[PDB]
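First the structure, in the form of structure tokens, and then the observations on it.
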Amino acid sequence: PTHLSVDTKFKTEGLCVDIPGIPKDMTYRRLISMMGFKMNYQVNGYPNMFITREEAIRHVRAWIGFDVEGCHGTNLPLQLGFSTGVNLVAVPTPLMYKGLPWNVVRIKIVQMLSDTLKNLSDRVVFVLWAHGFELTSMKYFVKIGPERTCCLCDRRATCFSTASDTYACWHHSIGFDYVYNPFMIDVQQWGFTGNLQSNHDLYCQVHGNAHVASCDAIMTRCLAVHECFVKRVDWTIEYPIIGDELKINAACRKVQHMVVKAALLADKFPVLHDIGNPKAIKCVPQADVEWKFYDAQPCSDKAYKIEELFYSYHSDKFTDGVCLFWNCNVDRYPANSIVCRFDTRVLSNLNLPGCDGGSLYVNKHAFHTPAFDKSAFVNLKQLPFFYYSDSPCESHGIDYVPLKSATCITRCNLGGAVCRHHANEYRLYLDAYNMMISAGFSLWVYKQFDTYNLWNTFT
Ligand SMILES: O=C(NCCc1ccncc1)c1ccccc1F
Ligand SMILES: O=C(NCCc1ccncc1)c1ccccc1F
Ligand SMILES: [Zn+2]
Ligand SMILES: [Zn+2]
Ligand SMILES: [Zn+2]
């Protein structure tokens, strides 16, 4: 049970307004044939154009909401909308393009999908709320066949060119005119009552319905993300490395140890309340502090209410010492906090657009994160960059330019001249810091935090 059987039944009720008379009894095999495609009993890696929910979730990076609305059907112009906000008008002769024939529309589709997906995935998964026109329009821009490799590289082929009779991946498809071996899923097969807008609007207020095909395409993909990542959560599913995943996670671990160690040295809290990850380890193992853990899984729908996390009767007194919220998203942080909050607004290959302002952050696992809210941090301040070290000034073992920095909190800098070891360590740490920030993470600390209190730890 790996792929979706072509002999699986497809409910056609949602298709009968564009396609009147459609048989109630329908398989994927018959539907694909009706869409104008011939599979020829091919055992060559492409068993079905349609995929399961499980296969769709594994390939969330490939998701592109797609909707087709009749502007006037072989005789009428069609408006093709994509969750990228693009609207193309195909004539059979929020970006809105005027009517053009299919031979030019298909070139634009290949360019748009290649630019959106080359750094995300090896495929495209068209996420539909199928009514008919979108399925019958696929023959105009899609070619199918056996699984192939790119003409210029080892990646699988996602595009085809009728000019050169060649196949290309998303990175080498310039000038290509056909989408090759796409995948698709119809959200209406999941069992919903009512139309797209009524189901989407139950969980999201950020996407509106301007009555254009891209609006519906956006709502469709948002609803699919809500069903698969918000109301249902599977953190076991692994996702491939496509960018700076390893460096970001390593930087996150370096920054957490640095910031927590310095906060304990500067304000000598007798107790730390570590709220979040049920699998958390002490990030500063040598610290004197009483380390107490509280379990909370990552919230994917709304941010946790601090009243529910802390009250209803543990040290009980969270007000004593400091609270560490490392990627634990709460509505309003207490004043005595050390916080790392992922900013859902960040533009990156890891962060996909999500539901109701939130974003789907995909790094080893998929985490739908609730919308970033600046008010969550009213009792805190932004944590400034600093590097702290009490390790001995000793090189051991990359050329050098002398480091001068007020934020290099070391015994050598206190003594008036940064040593080579602490300069190399400072520069490596600043790189890890910038990587973590640029990835979308934001750091916040209790208002009394002052790095001036770290200089007296060298006496
Ligand atoms: O937002 C991004 N990617 C679009 C994903 C997407 C869009 C529309 N419909 C489905 C999926 C992005 C932004 C900045 C950098 C890299 C990115 F990948
Ligand atoms: O949930 C995340 N990370 C798994 C460990 C974890 C942390 C905190 N609370 C529970 C669990 C996570 C979510 C969004 C962005 C970055 C992340 F690291
Ligand atoms: Zn290639
Ligand atoms: Zn939405
Ligand atoms: Zn030094």
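Just so it is clear, chain A uses Swiss-Prot numbers, and the residues here are 5949-6020, 6027-6047, 6076-6295, 6298-6381, 6388-6449, in order.
Backbone N, Cα and C atoms are what each Cβ position is placed from, and that goes for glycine too.
Swiss-Prot documents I5967 to V as a naturally occurring variant and attaches the note In strain: Omicron/BA.1, Omicron/BA.2, Omicron/BA.2.12.1, Omicron/BA.2.75, Omicron/BA.4, Omicron/BA.5, Omicron/BQ.1.1, Omicron/XBB.1.5, Omicron/EG.5.1. Feature annotation from Swiss-Prot assigns active site to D6015, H6193 (among others). The Mg(2+) 2 binding site feature in Swiss-Prot is assigned to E6017, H6193, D6198. The S-adenosyl-L-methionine binding site annotation in Swiss-Prot covers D6256, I6257, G6258, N6259, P6260, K6261, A6262.
Where Swiss-Prot records a feature, it is marked here on the structure.
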| residue | record | DSSP class |
| --- | --- | --- |
| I5967 | variant position | coil |
| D6015 | active site | strand |
| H6193 | Mg(2+) 2 binding site | coil |
| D6198 | Mg(2+) 2 binding site | helix |
| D6256 | S-adenosyl-L-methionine binding site | strand |
| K6261 | S-adenosyl-L-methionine binding site | coil |
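Distance between the Cα atoms of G6381 and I6388, which bracket 6 unmodelled residues, is 10 Å. Comparing the binding-site residues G6258, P6260 by how many other C-beta atoms lie within 10 angstroms of each C-beta, the top residue is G6258. Between the CA atoms of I5967 (variant position) and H6193 (Mg(2+) 2 binding site) there is a gap of 21 Å. Between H6193 (Mg(2+) 2 binding site) and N6259 (S-adenosyl-L-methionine binding site), the C-alpha separation comes to 42 Å. Between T6047 and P6076, the deposited model skips 28 residues, and the Cα atoms of these two flanking residues are 25 Å apart. Separation across the 2-residue hole in the deposited chain, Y6295 to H6298, is 8 Å (Cα atoms).
On the backbone, the CA of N6259 (S-adenosyl-L-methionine binding site) and the CA of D6198 (Mg(2+) 2 binding site) stand 36 Å apart. A gap of 48 Å separates the Cα atoms of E6017 (Mg(2+) 2 binding site) and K6261 (S-adenosyl-L-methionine binding site).
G6258, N6259 are the binding-site residues among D6198, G6258, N6259 whose C-beta comes within less than 6 Å of an atom of ligand 2, given in sequence order. With 6 residues unmodelled in between, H6020 and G6027 have Cα atoms 8 angstrom apart.
For the pair formed by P6260 (S-adenosyl-L-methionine binding site) and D6015 (active site), distance between Cα atoms is given as 41 Å, rounded to the nearest Å. Each of the binding-site residues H6193, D6198, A6262 was scored by the other Cβ atoms within 10 Å of its Cβ; the lowest score goes to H6193. Straight-line distance linking the Cα atoms of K6261 (S-adenosyl-L-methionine binding site) and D6015 (active site), rounded to a whole number, equals 42 Å. Here the CA atom of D6198 (Mg(2+) 2 binding site) lies 42 Å from the CA atom of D6256 (S-adenosyl-L-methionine binding site).
Within its own chain, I6257 (S-adenosyl-L-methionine binding site) has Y6276, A6278, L6291, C6307, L6308, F6309, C6312 as residues 6 or more apart in sequence whose C-beta sits under 8 angstroms from its own. Sequence-distant contacts of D6015 (active site), defined by Cβ-Cβ distance under 8 angstroms and a gap of at least six in the same chain, are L6034, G6035, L6110, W6111, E6116, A6195, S6196, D6198, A6199, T6202.
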